[PDB]
Every structure is written in C-alpha cells, then in structure tokens.
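Everything below concerns the one structure shown next.
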Amino acid sequence: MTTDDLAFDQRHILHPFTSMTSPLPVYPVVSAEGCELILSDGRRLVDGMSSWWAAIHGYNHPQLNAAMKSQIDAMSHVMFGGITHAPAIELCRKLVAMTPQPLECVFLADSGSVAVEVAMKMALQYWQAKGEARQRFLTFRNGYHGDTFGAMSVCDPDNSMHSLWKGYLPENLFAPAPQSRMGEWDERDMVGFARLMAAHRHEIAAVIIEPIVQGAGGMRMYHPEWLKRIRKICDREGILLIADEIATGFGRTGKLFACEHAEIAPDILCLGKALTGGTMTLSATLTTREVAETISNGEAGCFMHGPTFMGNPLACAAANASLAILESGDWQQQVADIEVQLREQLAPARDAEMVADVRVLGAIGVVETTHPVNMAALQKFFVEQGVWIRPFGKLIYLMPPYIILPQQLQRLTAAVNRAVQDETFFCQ
Amino acid sequence: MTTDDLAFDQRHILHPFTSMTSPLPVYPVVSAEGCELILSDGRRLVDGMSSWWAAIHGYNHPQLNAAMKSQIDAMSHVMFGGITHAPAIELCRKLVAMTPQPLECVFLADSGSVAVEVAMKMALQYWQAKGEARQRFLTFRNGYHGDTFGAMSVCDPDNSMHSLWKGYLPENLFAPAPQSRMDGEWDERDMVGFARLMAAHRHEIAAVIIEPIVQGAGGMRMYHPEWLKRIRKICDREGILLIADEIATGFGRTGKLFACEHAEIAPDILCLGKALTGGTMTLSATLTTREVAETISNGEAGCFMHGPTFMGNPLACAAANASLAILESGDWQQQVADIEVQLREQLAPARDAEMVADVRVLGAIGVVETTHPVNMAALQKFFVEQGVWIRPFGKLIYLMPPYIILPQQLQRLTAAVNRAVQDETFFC
Ligand code: NA
Ligand code: NA
C-alpha cells in the first residue's frame, strides 16, 4: 500500500461510525496470523479485539483456511431457492444439536442485523397468523441489536440517538437497564420491567435482550436471575423471548451460549460474529416448531424473507470448520484461564485515577473510564506498544482470541493499565 | 448427500419465501463449473439464473478462485474500525472510477438490503443535518428493494404483502409503475401519477428511490429510460435526493455497465450488490457524493451512523476486485449484446403460445410472462429433466444467464422455455 492508497482511503472510503470531514488515522494491515495483525510497515500487533468478537480462533487458522479453499473448489456459491447443499445441511445439523432442544428450525442469513430483523419479523408474522394484534417489542435500556431500521428500533434510544430518526422508527418499550451485577440479586431491579409488562402484556409480540452481556451499549454484565425471570414471565403471558447472542455466542462468556448461565431457552435465538470464526459474514436465526409452523400456516403461506446469498456454501463451510474446532471442548479451559488472567491483571486498574469500574466475565475484560478516550492519541499509543486495542467512548476493553498466549494477553493488560494512569489519553 | 440429509433439510432448514409445512422439493447441488450446476446424483444442468443475477462469470472461475485463495493466505478478515487494507482500497478505487463522476464516497456493507438501509439512512441523516423535516420516500409501485424493515417500507405494498406489518412499517409514497416500455414508445401520460405525488408531497420527501430500467423481483418489468431523465430533473429542481437501486441491474446485465447509463443520468446515492463479487459470496456497496457524505458528518452525530461488523471484509473485497477486473476487459459488452440478440430471436416463437401473455428482452435478461401462474413443483421437475436450471416465479419464466454462456447452452434454455409454455400441463 502506497501513501496515495492511504490518501484515497482517507478521502473516499467510509469506515464504521467515524467522520468523513474530520477523519482520524487508520492503520494499514497487510496480513494476519495466529493472534497478530501485521501492518504495512512490518510491525506486529497482538490482537486484543478478535476483530470485534468474531475471530475466536485467531487469524490464518490452518483448519479454517483448508475448509474454505476446499469449498471454493466445489462451489463458493449457488442459490438456495429450490436448491440445497452439504455445507448448509451440516451447519444446520450442528446448530440444532448444540442449542436447546426446542430450537430446531434454522433461517440462515448474511449479517447480525438481518438476523435480528428476521427474528422480529418471525414474532410479528407469528402473531399475525394467530390473529392477535401484537406489534410491540419490550427490551432493556443499554441494548444493541444492529443498525438496520428494525434492529435500531430496539436499541438504546440514547446510545443509538433515536432523535435523528424520530418519526421513522416504530416506538417500542424500554425497561430499565439491569442493575444486578453478574453480584447479589435485588428484587427492586424488577419493578420497571414489571410495570411495562402489566400495562402492555396484551400488545407485546416479544421480549428481546442480549443475555448476560450488553455489548455495544456499554459492555455491561448482569445477573442471570434476570433471564430466569424473563423466561417465566414470557411463559406466563404467552410472549415470545428473543435472545440476541450475536456477540455472546460460541463460548465468549465461559458457557457455549450465555443463556446457559440461567439454563433457559429462548423461543428465538440470533447468532452471528463468531459463527464463522470471524472469516466472513454469516448469521443464523433459530426458532421453534411452534413458531415456524404457525407462520407457514398463516396467510402468506411462508416466512416472508429470503436474502440473495442465503445459505452461502463458502460461509457455511467456514462456520462448519469453526464449530468443529469448538467441538473438541478446548475453548472451555482456554476461556476459564483467560478469565483468571484478566481478573488478576486488570485488578490494578482499580488503583488508577482515570478508572470508574473494572469487570470481567469469560474472555471479556472491561475497564470503564471516567472521561471519554482521545481516540487518535490512544489508538496510536496502543499501536506503539505493539497491541491492537480499539477503545470507544469511556470503554477500554479486551476480547482476545481463545488461543492467545499468556505472554500476549499480558502485553494487552499491561498496555491497558498504562493507558489509564493519568489524563494524557483522555477526552480528546 | 444421503436421503437422510435431504430429510433433515426439509424438516429443519428454511429456504427463501417457502413453506415449512408444505415444502416443495429442493435439488441437491454438489458442485458447479463454467455455466453448469452439478446435482449430487450426477446430472449436469445448464444454469439459466446466475444464482439470481450474481454469477455473471459463471462458477468455479479461475480468476475469482485464485484471487480468493490468495486473499485467504493473507487474511480472510480483519475489522475495518481504525484499520484499512488493500482489497478494500482497490475495490473502492474501481467503484469510484467506473461510476458517474459525482459518486466518489463509498460505504461497503454485507448485503443488498443493508445497502438500501444505508442509502435510506444517508438520506434521512442528510436532511436532519440541514435542519429540514424530510422523512418520506417516493418510490414506484412494483418496486423491490430488500427484506429488512427500511427496505420493505419502499417495496410494492401488494407484492410484499404490507398488510402483515400495517402499523409497524412507516407509510411512504407510491407512484404508479412505469407503463412506457424499453422496447417501445414514450407516453407523457405515464408521468401524471408521479407528478401529482411530487406536487402534493415535495416538502416532506427525503429521496426518490427506484430500480433503473428493470424492476426485478416486482415483475421483471422493463421501462423507458425517459423516466429516469425526468425523475433526475425533477429531483434536481426540487432539491430532493435520487437513490438508484442497481443491486440487480449493475455490472452490465442490461447491456450498459450501469442501467442509469441508459438515461445518461447519475443518482445522488447508488446501491450495488449481487454481481459485485461475481456471485461468490455476499457483499454490497453504497456510493454517494461528497455533498451528502460531508453534510452528514457535519451534523449532530459527527458521522454517518452505520458500521456492520464485517464491513470491508478482505475476502469478499478480493473476490469483487477479481470480478471487476474481468469486466475491465470490456468483453462483457459483446457477450451481453450477443445474448440479447439470441434471446430476442429464440423467445420470439413463445409469443404465439396459448399460455404466453408477453415476451420482453433487455441485455442478458429474457422474460416470458404467462397468462396463468406456473405449477412450481411440476415445472421445476420439467426443467431439471431437460437438463436446465430455470427457477420460475408466479407468472414469470425468465432467464438471466452468466455472460460466458455458450450459444448452444443458451439454445437449450430457450428451447426448454418454449416447450414449457406450449400447453397448460405445467400451469396453475
Ligand atoms: Na437445538
Ligand atoms: Na464515480
């Protein structure tokens, strides 16, 4: 990559949630291997982010690579309308088997946001078929479910800046963010959620939440008793429960799916990110026979959705290989050890002036700061320390690949602790 | 693939817009090469569909394969937050250069529907930044723009069954479907409906969104280019943004590189997908102007508020680059022109068949509209038996073959279509 390549990127290529008028520096990556990213200048960075949850097995994984190349040799893509193929069948077999018993019907899609849209549409079509006027969703404040319009309608109105779209987005119900920490249960935490359910139980199509960990909305970690109760309340009212595990799925919190922390099963489950081992985009929405059949027996005679690249053989083959790595069970002890090391190594941030809170769960470590980070200065600092850590707002957090070496994880935690010692890298 | 595999697929795997209770047969594909799909059982089928537009270069293309394998060796994926890479830069360079001059800022995404959502959000954020209360979209009937909530809100209300979501979807403006034909003559009576809507709703319209020249999923309609000229001028005069959805028409399918070229106009926002990667895997792009991109970044949010996890996916970008490189030869023009002449000549006899209502051809798109709905299971079996993969829908039996299709292969397709419509056997 030439300097001119970088200049073109700056003036012509949009990046996630960042200004085109006041763009901040981006770092050119040429390749990646193991748990490291390699910059154009040759510098190697220990990846602390897993490219946002997904790369649970790191980069250039020989098994993932071989499975992808082998599927390319057969066919990278063929349409799924009137056609099926081995990669999709193998993936759906695994997904059905590894999730709770009732979840046995799979709708594959391309991205997390679309998977949520699918889940929401399932809930709406389900009630339409039953002849019930139910079009509201009940969710938690500080939640995040994606950027398409349906998903946006259940995201935190504040974090997701709903004022920008006031009048376009449907108005859903937002219960207070769960207070009880992943800590002791306080029954008073339920008063808000209960109030909403009482006033709106008749019109709620589904409850949608991120189980245990609220990611993009604040990297919050709450008590599993919340899920147990929500499941009981939904059962009681006949309301569908949608669990968005696009971030928590596939071992990240210490259990295969975060719903396990409460031994609960949702009616609808959304999966993405780590599904393919972070090699390429793919998502899945699973639901029950009751939901799937009810929908097909309604007026449309089917579930009204079908993306062009649905069931993409290549992505399915990548996901199959990624799931096969997890089948060994090694991730269990890898995450447990990462959790101990995160707890042990981030503890000192509790003595730092710029820190508001420290919390760890599984292979997730979060240092919340008192002031917003200076994105440009702090990103450069991390790069200079030989690590790739991507902060945002008042959060400096780590979600490393499960295969990360202890000395690599240590470089990450040391960098985090050094960043929070004084006001140098803060505000802007 | 065993019969047990096929049973599992039927019981547990949803497919595009089809029942989970009364599913029709799906054919197992094991591989694909050139212009052929290879069924598990060994039968080879000439592909007439390009897996829904996308596979313009066919299957197992050497250049696409090589580019994909090479990228896997470097990195299949890395996050785009704070990072850039060669595949993304090379792809965006190509997209900026090949599209009209004003289109110089690129937002990469995962799927066509997401690209449309991005375009819609760009329009909404644009006006919000300018302090204008514009939230409505003006579109045309028989339009199709994707399956997510925003996209659905601009799809034809009859075809997409908007009654399922009445009360959830925002209510947009729908001008009559364009009547003047691409083969035929311009009738100024065509404009009254659109003019009436614009005059009455000008001040609240954020953007006009249309599929240029060909309305795909909404009826495989082919309308006169004067429409686009007129719309562009009206938008220019009223200060309204024009979104061209070229997710199906892009990259040469209608005889020109982009269908907008037929009217020699450029939109403010351009959506691309399907054939972008040569139909190897999912990827999309939304291009806009500097005026739009900068205005949004100068507003409240300080940026365009979108950023999918797999944004800029290196692997998909490498595939798209290889696909565009093939198109750079200019060869597609002659290929598409030849396909067009053969389609016109060989579908012509179908105009005399009792079961045919209309025959229309444009570029590498050949359509035979019938008087009655086709019998999906029976007609699909017929086509497979003739050694062709043609996927009909409703009253439409259409062809959109890979540009590399041989004349003999194309003849098998047209022969099969003509035979399918000579009597009512495969109808109702
Ligand atoms: Na299951
Ligand atoms: Na351009």
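The numbers used for chain A are those of Swiss-Prot, and the residues that appear cover 1-182, 184-429, in sequence.
Positions of Cβ are set from backbone N, Cα and C atoms, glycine also.
As recorded in Swiss-Prot:
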type: BINDING; residues: A:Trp52, A:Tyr144, A:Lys274, A:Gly307, A:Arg391; note: substrate binding site
type: BINDING; residues: A:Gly112, A:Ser113, A:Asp245, A:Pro308, A:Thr309; note: pyridoxal 5'-phosphate binding site
type: MUTAGEN; residues: A:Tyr144 to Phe; note: Severely reduces the aminotransferase activity
type: MUTAGEN; residues: A:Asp147 to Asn; note: Loss of aminotransferase activity
type: MUTAGEN; residues: A:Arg253 to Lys; note: Increases aminotransferase activity toward SAM
type: MUTAGEN; residues: A:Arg253 to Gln; note: Increases aminotransferase activity toward SAM
type: MUTAGEN; residues: A:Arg253 to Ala; note: Has only a small effect on the rate of reaction with DAPA
type: MUTAGEN; residues: A:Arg253 to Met; note: Loss of aminotransferase activity
type: MUTAGEN; residues: A:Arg391 to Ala; note: Reduces aminotransferase activity
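The DSSP secondary structure for A:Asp245 (pyridoxal 5'-phosphate binding site) is strand. Contact annotation for chain B: of the listed recorded positions (A:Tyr144, A:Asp147, A:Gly307), A:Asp147, A:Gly307 place their CB atoms under 8 A from a CB atom of that chain. Checked against A:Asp245 (pyridoxal 5'-phosphate binding site), the recorded positions A:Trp52, A:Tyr144, A:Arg253, A:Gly307, A:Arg391 differ in C-alpha distance, with A:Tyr144 being the nearest. The binding-site residues listed here are A:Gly112, A:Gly307, A:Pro308; among them, A:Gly112 has the most other Cβ atoms within 10 Å of its own Cβ. Checked against A:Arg253 (mutagenesis position) by C-alpha proximity, the recorded positions A:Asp147, A:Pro308, A:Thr309 yield A:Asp147 as the nearest. Note: the Cα of A:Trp52 (substrate binding site) and the Cα of A:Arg391 (mutagenesis position) are spaced 9 Å from each other. Put simply, A:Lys274 is the one of the recorded positions A:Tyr144, A:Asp147, A:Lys274, A:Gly307, A:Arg391 whose Cα lies nearest to the Cα of A:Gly112 (pyridoxal 5'-phosphate binding site). Cα of A:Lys274 (substrate binding site) to Cα of A:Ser113 (pyridoxal 5'-phosphate binding site): a distance of 11 Å. Under DSSP, A:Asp147 (mutagenesis position) is assigned to coil, being neither helix nor strand in the three-state scheme. Not one of the recorded positions listed as A:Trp52, A:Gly112, A:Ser113, A:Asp245, A:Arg253 brings a Cβ under 6 Å of any atom of ligand 2. Neighbour counts of Cβ atoms within 10 Å were taken for the recorded positions A:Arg253, A:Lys274, A:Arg391; the minimum is at A:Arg391. Among the mutagenesis positions A:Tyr144, A:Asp147, A:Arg391, the residue whose Cα lies closest in space to that of A:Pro308 (pyridoxal 5'-phosphate binding site) is A:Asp147. Looking only at Cα atoms, A:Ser113 (pyridoxal 5'-phosphate binding site) sits nearest to A:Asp147 among the recorded positions A:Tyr144, A:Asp147, A:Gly307, A:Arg391.
Taking the Cα of A:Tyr144 (mutagenesis position) as the reference point, the closest of the recorded positions A:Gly307, A:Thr309, A:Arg391 is A:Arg391. Fewest Cβ neighbours within 10 Å among the recorded positions A:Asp147, A:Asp245: that distinction goes to A:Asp147.
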